[PDB]
Each structure stands twice: as C-alpha cells, then as structure tokens.
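Participant: Right, I'll just put the structure down here and ask away after.
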Amino acid sequence: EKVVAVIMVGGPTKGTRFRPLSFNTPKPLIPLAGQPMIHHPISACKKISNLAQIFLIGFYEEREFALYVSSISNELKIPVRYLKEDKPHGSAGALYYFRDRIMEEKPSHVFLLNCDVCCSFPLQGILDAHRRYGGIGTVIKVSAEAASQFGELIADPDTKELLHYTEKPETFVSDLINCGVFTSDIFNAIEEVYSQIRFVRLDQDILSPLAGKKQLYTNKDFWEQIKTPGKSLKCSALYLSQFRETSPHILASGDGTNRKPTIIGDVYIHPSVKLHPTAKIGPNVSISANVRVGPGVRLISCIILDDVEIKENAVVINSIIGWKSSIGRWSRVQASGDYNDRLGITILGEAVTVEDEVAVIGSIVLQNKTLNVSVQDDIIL
Amino acid sequence: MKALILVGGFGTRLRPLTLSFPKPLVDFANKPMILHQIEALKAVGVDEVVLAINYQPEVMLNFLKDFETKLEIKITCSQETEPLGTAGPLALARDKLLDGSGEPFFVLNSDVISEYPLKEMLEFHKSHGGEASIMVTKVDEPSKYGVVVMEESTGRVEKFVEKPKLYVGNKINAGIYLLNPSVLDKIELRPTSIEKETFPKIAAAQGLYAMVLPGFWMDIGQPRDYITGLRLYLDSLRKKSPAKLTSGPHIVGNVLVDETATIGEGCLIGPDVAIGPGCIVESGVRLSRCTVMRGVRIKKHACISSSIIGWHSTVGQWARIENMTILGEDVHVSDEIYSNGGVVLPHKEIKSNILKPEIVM
C-alpha cells in the first residue's frame, strides 16, 4: 500500500488568539517544547514506513512556510509540501479542493489531523486498526462532567463504530469525544454532498450522517486542545514528559554544577544557549536557541523563545517570553498558572524590554514595548 | 530656507493606531499629521525638510516620496542609533541645515498642533535682530509644565522654573522654535535636553527672545486626545476659513467632510466629526465628536459618539459606539453590537458587546 498525510494549518484568522506572538510567527510555527507546533505531528509521520508525501494546507502565505518546510525534510527525509487554499472552505471543502494533488500517487489511506492538537499521535496503531476495521474512516475517555467542551458522541464498543454524533447540542453524552484516518473513498463522499447536495463542515454533514452505516470507526495517553496561547505550557509538559519517557538524552538532565546548571527534570535546552551554573532551571521549561541565560535565575513552568536576554537574578513563573525580549536584572515575570483564566499565563510580546526590578504579574505585553514600571492584572498595548 | 521636524519614535503611546503606520503617518482630520505643518512650511517657502526619527524610515519612504512632488518640498530622513535627549538629534542633522547663507531654521515637534503663524514670526525676528526664537502659549495649569519666566515688555526669557509651588508665571513652551545657524555649535556630543540644558545656556546669555502663540495648543500623547484636539482644530477652522467645513440640514457644528466620502440620506453628523476619503456612510447614522478614517464603511442605523474609527473597518447595522471606543485597522463590528470604550486590535471581528471598557485582541 501507500499512505499520504495532510495536516491542517489555518490562516491568520485562527491565530487571532496568539496575537502577541502571532504577529511575528504564525500559530503552527510557534515553538512548543522547543520545536514548532506542527513539528510533532510531522515527527510522527516518519514512523509509518509506507508513508510518502506530506501536505500542509491553509490560507496563510506560502512565503512564511517555504523557509520552514525546507528544514524538516533534511531531518526525517519526508516530502513535505505547503498548499495555499485560495478559497478556504473550513475543513471538508478544504481537502476536496486539489484532490488531484493528494491522490496523485494513489495512496490507500490518507491521514488528516489538525494543527492545534496535542496527543500522543499513535499513527501506526490507528492505521492498522483502520485496516482491520475497514470502512471509510476511524477518541479518549473523559469524565461526563467534562461535556461542555464538546458534546455527545456515541460509539458501540463491540465493533468500535460511531452510532451517533452531535457536534454541540449534546443531549446526553457517552464520555467519548473527538480528538481531531480515512480510505481513498473519502473524496467521493464529499462529491455526494458538494455536487449532489451542494462552506461544508466535516463534522456536521459528513460525520453525523455516517452513523448507522458501518464505515466510521473508533488514545490511551494524553490530549489537550490548544487554541489558547495559555495552553501552550500545559501541553508542553506532556511533550517533555513524552521526551522524558522516550529518549531523555535529548532533554537536559544536568542535576549538578559541572559548568552545567541545576536542572530539575523535564527541561529541553538548545545547544546554542548560554548558561551559568548558578541558575536553577526548574520543571517544565523549554529554552530555545541563541539565548543568554543569567546567573541565579529561576525558570519553572515557562517557555523562552530565541534571542532573549535574561539579566542578573531574574525570576520567570508561568510565562511565555517572546523573541528578542530583554528581562532586566532583579525583574520578575510570574503568573498564577490557571489555564482557564485569561491572565493565568503572562505572555510577553516580541522585543519587550522589562527593565531592572520591574515586575509583571499575570499580564499580556505586546511586541516592541518598554516597561519601566511594574504592572499587574492588565493588558498592556 | 531649511527646516527640521522632531518626530521621535514610532508612537508607542498611540496604539493600536501606530501598530502598523508610524506616528506621523496617522490621518488627523483627513490629512496625516505630518502634512499639517509641512504645508505650513510651504507658506514661508521652505524647500527642504528633515525628520529626526528614531526608527527605520524604510516603512514610510513611499509616503514621504509622494509628498515631495505634490507639495514641491525636499524631504529627507535622519535616523539616530539612540535619540540623544531633546537637542541631540539636532547635532546630527546640522549638515542638512547649513546651506551657507546662515539663515534661521525652524524646529517643530510632531506632538503639537496650532495655528502656525510662521510668516509673521520672521518679521518678529527681522525687527529686533535676535538670535533665537521660541513660541510660548498660556496654560491654566503652569505647575504641571515647565514655566518660562519672561518680561511682559520685550519678550526675553531668564530662567526655567519646573513645577512652581508658588506663582512665578503661567507661560510655557509650545514646542516650536526658530534658531539661527549660530546655535548648532553650542551643543555637546552627549545627549542634552534642550529644555533642561541648552535653553538655559542661551537664556543666561540674554541673546534670545520669545513670542506668544495666538492660537490653540494640544500635546497629543494618547489616542483619546484626537477627539478633543480635533475640536481645537475645527474651531480654528471656523475662524481661519469657514468655507472649508461642510454645512447642511444634517450638519451640526463643525464637520470636515472629504470630497471622496459619500453620505447617505437621513443622517445626522456633528459636532466635530472628520470623515476621511474613500469612506462609505450609510443611512440613519448619528455621528458626534468622533473621527472617521479612510475606507471604513459604517452601515445603516449606527450611533457613534466620541470614538475613533480605524482604516478600512466596518460598523454593522444598528451598532452603537460610544465612550472613547478605539478601533484598529480592519475591524468588523457585527450588527447590534454595543461598545463602551473598547480599545480593539486590528484585524478583529467583533461579534460580542463591549459593554464596559475593555482591551480586545
């Protein structure tokens, strides 16, 4: 057989929540646990030996993605390609558009996953489960109280077949929810709703009608929807935990002072960083390239982007420091850590200069901004 | 004759209007703020004008290139690595100001608006033969500003009294200067504030003089000052040229409408409303104390009062905008949406009410 992969990207109207960071780098390219957001789905596509071409679709500008795609294929050796849907049709119409380019090598099964998804990605397990189930296409157990986020989803556990599906009107649920792989026959199903029935949403007029018909089938790990810039930390720890279960040597594990700082588990340190052994790099911190880390600084539950300057005795808690940002000496950037509150994770824009002793507690600072005074519980433009 | 205009940075305190276009390129009463005093420099026949910016001019080269032919004026930029105080940027642009004739040049601040009587200031300079000239405006609050203690007989200044607890005067600087070429040598290479170090150097020499500004003065350092500063401008327009302000049965007070802007029927516009070019105003609207920039279309039955509308935005039908609501470029307000002081970022669709002051991203 042959397998192809298509990843949804979205345009500048979806990353309208990551605004401070979206202005410099679009949502899919924002580094999660050191690597861009879509860099984890692409990493899981290589484990399928029968996979070939990869397709990134979305109404972004190709100029931004052309530079990034050129570097991925140098690592995993997979043909990745970006296609800009000039006419965005949500999801279903998005992929029916240029269906020729996707089915160009006659792939048996086509992978379809979304950008803002943080699961374990068992692509090789679901592929073989779909080969056994058959049908056109192919969940995670959550509490029944956690039902406002999605709604209702019914699946008979004997054949693992979706018996009923309502997107938002739940009206009694079954504790199962979507997570975000079909056969080659999926393009014909869209023609029977775009040409026969005639802006088409995949999870409204394709998933819901295919209920009784035995064609739609059905994680055992983690999953967290990440449309919020604050969720970029809670999910980053799971990826680091995934990099702490598998291959930890890619994760910094200093645990001492032999010119290596005090690392307190679940830390990814880029080799291009500058460190001081007196700094304590606590849990759940992902440091990017070409950053200068000061002495005696405390970094927990935060992610730091490129070209950041951390000065003497700085403290960073539940924060996201933008690009080329400057953190003054004895300055503190903390937040509560509430992934449900808007100001639970303080976010700093690009090239934001927090002066010495200046404190930022649970606030959002825009790019190219200077701070001489301490702020608290606000949104600074 | 030469001239120099102090711009400063990008306009950080004027966001979200300066998030895209720099500070001097924001349309104020239809025209960008830079054109309000460049055309005034053409009234005195100034050919070349330099801008003491601090950011990179690469973003506004196309705009300044379009004003050189329309206005017949030479426009060149100067970018400093750091803005050296208040008099520093003048030390760098001294080469573009000396033509050889040794004529006084003007120094203007981009954060000030006035009536600009530049013609009758040269006669105020070519009468007593002074060396340096500044403009001075009366303020009701002299403590919050730096007071200039001059004599009420000739116009000579003596000392600088900042925050006077007792009354020593009420006259403050207006940000507009008139300097001979013989002053560009008294500055040092170190960042010096012209208000704190350079001006007292010439005041003790008694080689300067002062003139009073017979007009309005406003320091625009925040986006909410555009609705009240537009009042002082349109008021002076009722005096200078009253035929430049539109009139009609649906017009109340002072309204500045563009020839390109189109207004529907059954509307009510005023007072102090400025509609940029390329706009599309639908019927049943009620504008008051607001300013509308280019290309934005306001749908039918909308009520906007004391607000600021960005470029190429869209106000839905029956939408109510009030209380210093600040909208960025390309913001789409749905129908029936209420905003009570919502400072919104550009490229945002508003489908919910901003019933209280709130910053939307």
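When the header is checked for method, it gives X-ray crystallography, 3.5 Å.
For all residues, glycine too, the Cβ spot is worked out from N, Cα and C.
So Swiss-Prot lists these for the protein:
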{"type": "BINDING", "residues": "B:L6, B:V7, B:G85, B:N109, B:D111, B:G146, B:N173", "note": "GDP-alpha-D-mannose binding site"}
{"type": "BINDING", "residues": "B:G9, B:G11, B:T12, B:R13, B:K23", "note": "diphosphate binding site"}
{"type": "MUTAGEN", "residues": "B:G11 to S", "note": "In hsn1; reduced enzyme activity, ascorbate concentrations and N-glycosylation, and increased sensitivity to ammonium"}
{"type": "MUTAGEN", "residues": "B:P22 to S", "note": "In vtc1-1 and vtc1-2; reduced enzyme activity and ascorbate concentrations, and ozone-sensitive"}
{"type": "MUTAGEN", "residues": "B:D27 to E", "note": "Abolishes interaction with CSN5B and subsequent degradation in the dark by the 26S proteasome, and increases ascorbate accumulation in seedlings"}
{"type": "MUTAGEN", "residues": "B:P89 to L", "note": "In cyt1-1; deficient in N-glycosylation and cellulose, and embryo lethal"}
Participant: Please give me the CB contact count at 10 A for B:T12 (diphosphate binding site), counting all chains in the structure.
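Facilitator: A 10 Å sphere around the Cβ of B:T12 (diphosphate binding site) contains 15 other Cβ atoms.
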Participant: Rounded to the nearest Å, what's the C-alpha distance separating B:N109 (GDP-alpha-D-mannose binding site) and B:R13 (diphosphate binding site)? Just drop the number here, would you?
Facilitator: 16
Participant: Could you say whether, by DSSP, B:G11 (mutagenesis position) belongs to a helix, a strand or a coil region?
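Facilitator: Coil, per DSSP.
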Participant: Sequence gap of 6 or more, Cβ distance under 8 Å: name the residues on the same chain that satisfy this around B:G85 (GDP-alpha-D-mannose binding site), in order along the sequence.
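Facilitator: Correct list: B:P191, B:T192, B:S193, B:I194, B:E197.
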Participant: Which recorded positions are spatial neighbours of B:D111 (GDP-alpha-D-mannose binding site) here, meaning Cα within 10 Å, out of B:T12, B:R13, B:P22, B:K23, B:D27, B:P89?
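Facilitator: So the list reads B:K23.
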Participant: Cα-Cα, whole number of Å: B:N173 (GDP-alpha-D-mannose binding site) versus B:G11 (mutagenesis position)?
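Facilitator: B:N173 (GDP-alpha-D-mannose binding site) to B:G11 (mutagenesis position), Cα-Cα distance: 22 Å.
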Participant: Where does B:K23 (diphosphate binding site) sit in the DSSP three-state scheme?
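Facilitator: Once the DSSP labels are grouped into three classes, B:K23 (diphosphate binding site) ends up as helix.
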Participant: For B:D111 (GDP-alpha-D-mannose binding site), which of the three DSSP-derived states applies: helix, strand, or coil?
Facilitator: coil
Participant: Have a look at the recorded positions B:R13, B:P22, B:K23, B:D27, B:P89 and say which one has the shortest Cα distance to B:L6 (GDP-alpha-D-mannose binding site).
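Facilitator: So, spelling it out, the nearest of the recorded positions is B:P89.
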Participant: Highest CB neighbour count within 10 A among the binding-site residues B:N109, B:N173?
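Facilitator: Sorting the candidates by Cβ neighbours within 10 Å, the top entry is B:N173.
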Participant: Among all chains shown, work out which of the binding-site residues B:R13, B:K23 has the most CB atoms within 10 A of its CB.
Facilitator: B:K23
Participant: List those binding-site residues among B:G9, B:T12, B:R13 whose Cβ lies under 8 Å from any Cβ of chain A, in sequence order, or write 'none' if there are none.
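Facilitator: Out of B:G9, B:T12, B:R13, B:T12 lie under 8 Å of chain A.
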Participant: Among the recorded positions B:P22, B:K23, B:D27, B:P89, B:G146, whose Cα is within 10 A of the Cα of B:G11 (mutagenesis position)?
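Facilitator: Checking Cα-Cα distances against B:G11 (mutagenesis position), the recorded positions within 10 Å turn out to be B:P22, B:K23.
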Participant: Same chain only, sequence gap of 6 or more: which residues have a CB within under 8 Å of the CB of B:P89 (mutagenesis position)?
Facilitator: B:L6, B:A52, B:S78, B:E80, B:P83
